[PDB]
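Structure first, commentary second.
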Amino acid sequence: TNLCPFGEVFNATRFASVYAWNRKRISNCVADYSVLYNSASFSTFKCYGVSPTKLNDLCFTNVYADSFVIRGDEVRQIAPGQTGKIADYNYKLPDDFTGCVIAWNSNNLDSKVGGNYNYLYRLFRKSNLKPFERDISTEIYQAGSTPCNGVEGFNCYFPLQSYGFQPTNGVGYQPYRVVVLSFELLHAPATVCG
Amino acid sequence: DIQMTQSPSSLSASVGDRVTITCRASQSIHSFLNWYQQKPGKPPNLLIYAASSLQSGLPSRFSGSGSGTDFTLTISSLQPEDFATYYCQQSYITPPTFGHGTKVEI
Amino acid sequence: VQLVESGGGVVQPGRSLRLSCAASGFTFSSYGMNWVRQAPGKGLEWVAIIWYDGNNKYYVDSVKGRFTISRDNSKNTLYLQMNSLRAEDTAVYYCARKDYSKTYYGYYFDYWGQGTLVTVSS
Ligand SMILES: *[C@@H]1O[C@H](CO)[C@@H](O[C@@H]2O[C@H](CO)[C@@H](O)[C@H](O)[C@H]2NC(C)=O)[C@H](O)[C@H]1NC(C)=O
């Protein structure tokens, strides 16, 4: 009877950066995955494990909506078993993913003429992220053998770099907002239905 | 630092042929490979930076492609002014190491 | 944008030399600068880098401890003080500009000079 708050997840005025992707848990509400599929505005809507038309009746304990902003050419990396600077260092999806990935273009509201640098992606990390890991640490990356001692210098780089978002970039470089829904079951009762 | 191997060391090609020069890194350098052209007895000229971006003003026939360890410089139409030595350089870790170079013959 | 080198020549082994590079056509105190040497019949070999702040200088092995890279931003000149020269430093030295990137990991040599030959064998 209580529509799940998918609006504010997909209607948010300020999306989080990919390195600080925002996870909103959804529980104790009735979610209709019918305005979400037939919206006719989503560039990408790819469901892993559960069919898009059949999950409208599958009942789940929790539904995690993970939202962030990436580039267009990097949407393919939000998928199981993908290697890339976002799959490896910013946001990793499990190989046995049982959710959906939604993505839509955002040159509007997110591509200021002067350049929107509020969004950062991680260039470097010591090791690849385990599935669903959030690393918001800004420690200097030591590429060389000389310890950095916390100062930015040669072979000592800041992991986070700003996306270059301009109103003239090619579709590959234009900003895409991405929401990854993780539908999970546990021994707890299924509080998510439709 | 990172050792760079450029293959082939020398290439024989005719006008209008396809040329492909591969630069391989001992360690991952991400997308930080640059390609320079040097004709004999002249300063090197920048061709590609970031492994995919063509320096402004240069002919569009040149292209780059690669990520991590393997990189490729492609010349679609080898014109008479494209016969020179091509070097690949990594900027991921200082020192920036140049490849030993590939010369294009007739 | 021009980078003209000078100071090269024949120098006896074990002696010293100072290569200069005068730059014109752009603001000097905004660009990192580099020295890259090419031995005859061999590929390019990066020699040294000086950052635009005048404090961060990096050298390649076999050059560290001998060569000193510096810049006089007030004179629009870049120096390379080559001390204790060996026989293996025979090469043409180019002063190469570093892009307007501000980042330590993605730089390229957009504008090169003309090269000065520094023969060392006695
Ligand atoms: C995000 O906001 C849009 C506003 O456009 C919502 O969808 C609009 O309103 C109804 C239902 O969504 C549709 O009939 C309109 O066509 C939509 N407008 C456009 C331009 O598509 C949307 O529902 C909101 N997010 C979610 C998850 O519902």
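Residue numbering in chain A adheres to Swiss-Prot, whereby the residues present occupy positions 333-526 in order.
Using the three backbone atoms N, Cα and C, a Cβ is placed for every residue, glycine included.
Some features that Swiss-Prot has for this protein:
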{"type": "VARIANT", "residues": "A:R346 to T", "note": "In strain: Omicron/BQ.1.1, Omicron/XBB.1.5, Omicron/EG.5.1"}
{"type": "VARIANT", "residues": "A:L368 to I", "note": "In strain: Omicron/XBB.1.5, Omicron/EG.5.1"}
{"type": "VARIANT", "residues": "A:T376 to A", "note": "In strain: Omicron/BA.2, Omicron/BA.2.12.1, Omicron/BA.4, Omicron/BA.5, Omicron/BQ.1.1, Omicron/XBB.1.5, Omicron/EG.5.1"}
{"type": "VARIANT", "residues": "A:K417 to T", "note": "In strain: Gamma/P.1"}
{"type": "VARIANT", "residues": "A:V445 to P", "note": "In strain: Omicron/XBB.1.5, Omicron/EG.5.1"}
{"type": "VARIANT", "residues": "A:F456 to L", "note": "In strain: Omicron/EG.5.1"}
{"type": "VARIANT", "residues": "A:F486 to P", "note": "In strain: Omicron/XBB.1.5, Omicron/EG.5.1"}
{"type": "VARIANT", "residues": "A:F490 to S", "note": "In strain: Lambda/C.37, Omicron/BQ.1.1, Omicron/XBB.1.5, Omicron/EG.5.1"}
{"type": "VARIANT", "residues": "A:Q493 to R", "note": "In strain: Omicron/BA.1, Omicron/BA.2, Omicron/BA.2.12.1"}
{"type": "VARIANT", "residues": "A:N501 to T", "note": "In strain: 19B/501T"}
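Locations of recorded Swiss-Prot features on the structure.
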residue : record           : Cβ contacts under 8 Å, 6 or more apart
A:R346  : variant position : none
A:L368  : variant position : A:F338, A:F342, A:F374, A:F377, A:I434
A:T376  : variant position : A:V407, A:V433, A:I434, A:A435, A:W436, A:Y508
A:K417  : variant position : A:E406, A:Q409, A:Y453, A:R454, A:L455
A:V445  : variant position : A:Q498, A:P499
A:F456  : variant position : A:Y421, A:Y473, A:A475, A:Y489, A:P491
A:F486  : variant position : A:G476
A:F490  : variant position : A:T470, A:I472, A:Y473, A:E484
A:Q493  : variant position : A:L452, A:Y453, A:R454, A:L455
A:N501  : variant position : A:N439, A:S443
Taking A:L368, A:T376, A:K417, A:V445, A:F486, A:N501 as the variant positions, those within reach of chain C by Cβ under 8 Å are A:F486
For the variant positions A:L368, A:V445, A:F486, proximity to chain B (Cβ under 8 Å) holds for A:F486
Near ligand 1 by the Cβ criterion (under 6 Å), the variant positions from A:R346, A:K417, A:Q493 are none
A:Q493 (variant position), DSSP three-state class -> strand
Simplified to three states, DSSP reports A:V445 (variant position) as coil
Simplified to three states, DSSP reports A:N501 (variant position) as coil
